[PDB]
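For reference, the structure is listed below as structure tokens.
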Amino acid sequence: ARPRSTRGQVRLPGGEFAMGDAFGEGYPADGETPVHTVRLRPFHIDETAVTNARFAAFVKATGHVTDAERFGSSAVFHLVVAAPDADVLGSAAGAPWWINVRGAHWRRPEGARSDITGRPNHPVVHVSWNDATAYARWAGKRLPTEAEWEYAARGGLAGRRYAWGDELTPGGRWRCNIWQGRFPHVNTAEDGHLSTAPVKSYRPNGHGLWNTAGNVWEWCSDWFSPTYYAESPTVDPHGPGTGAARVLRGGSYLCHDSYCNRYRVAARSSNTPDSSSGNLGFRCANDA
Ligand SMILES: [Ca+2]
């Protein structure tokens, strides 16, 4: 391990909390139930998702090549594709709004005709689980467990639907970056952002974490299993020992009811560790 750094991290006391979907709003294969008691020891977690600027420092220091670069392409939402026609490789068979764009990666998130010069304080995207874990190691940190992630995101509140409470738009107003309008064709940007927002935007939750709901998906250390909640230990669960996909949490700027409720604090998903997309980043953590 590199010398530890809790820079840009808040220390949370842990303790017991009720992990899982209280409301039964996820779909069966997500395994958000049963609601089960988890006991966490005190730990540190990034107040924000990792930014473009910090990931640049990592790459400058290490020469890290991301999976998206190695594979040669990454998934870009159809509306923002900024590339020559020859770099469009085809849409995702299952999700036609996801475009496979040659050369799309963290530096050029919409393809070769894009850059991040205006987005240093935006979350880094097109980063795989591998990229995320490599960053954390150089940075003197780790990824949070899924349990740590949910605890931190709940912000000291018990059994709420969202990081801040049960109403999605309290007082009719937005405090997270998701999708409003006719998905996947029209984004009304009611929440003030079409694509990613700065990592500190809106306001923090009760634990001082910003944007755990929406903006970008966030990789956790755990292997995903839809039955793990039923077989989880009480103290510091790390997920199952083997698996195919790693856990991601939070939902993104592309989330809308019609197909997605993933901004709920208890919502969970997963992806193969080497996968990447323009709506998927991460935040780091540490033991106390
Ligand atoms: Ca938005």
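By Swiss-Prot numbering, chain A shows 18-305, in order.
Header lists the method as X-ray crystallography, 2.1 Å.
Keep in mind that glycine also has a Cβ here, set from the backbone N, Cα and C atoms.
What Swiss-Prot records for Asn194, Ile195, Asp208, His210 is Ca(2+) binding site, and it gives experimental evidence as the kind of evidence. According to its DSSP assignment, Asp208 (Ca(2+) binding site) is coil.
Where Swiss-Prot documents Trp234 to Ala or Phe as a mutagenesis experiment, the accompanying text is: Does not abolish formylglycine-generating enzyme activity. Just so you know, the Cβ of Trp234 (mutagenesis position) picks up 24 other Cβ atoms within 10 Å once every protein chain is counted. A strand conformation is recorded for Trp234 (mutagenesis position) in the three-state DSSP classification.
Record note (Swiss-Prot) on the mutagenesis of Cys272 to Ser: Abolished formylglycine-generating enzyme activity. Its Cβ placed at the centre, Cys272 (mutagenesis position) has 25 other Cβ atoms within 10 Å.
Counted within 10 Å of its Cβ, the other Cβ atoms near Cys277 (mutagenesis position) come to 16, all protein chains included. The Cu(2+) binding site feature in Swiss-Prot is assigned to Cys272, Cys277; the stated evidence is a curator's inference.
Quoted from Swiss-Prot, the note on mutagenesis experiment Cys277 to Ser is: Abolished formylglycine-generating enzyme activity.
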Taking the Cα atoms as reference points, how far is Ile195 (Ca(2+) binding site) from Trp234 (mutagenesis position) in Å?
11
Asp208 (Ca(2+) binding site) to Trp234 (mutagenesis position): how many Å between their Cα atoms?
17
Among the mutagenesis positions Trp234, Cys272, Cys277, which have a Cβ atom lying under 6 Å from any atom of ligand 1?
none
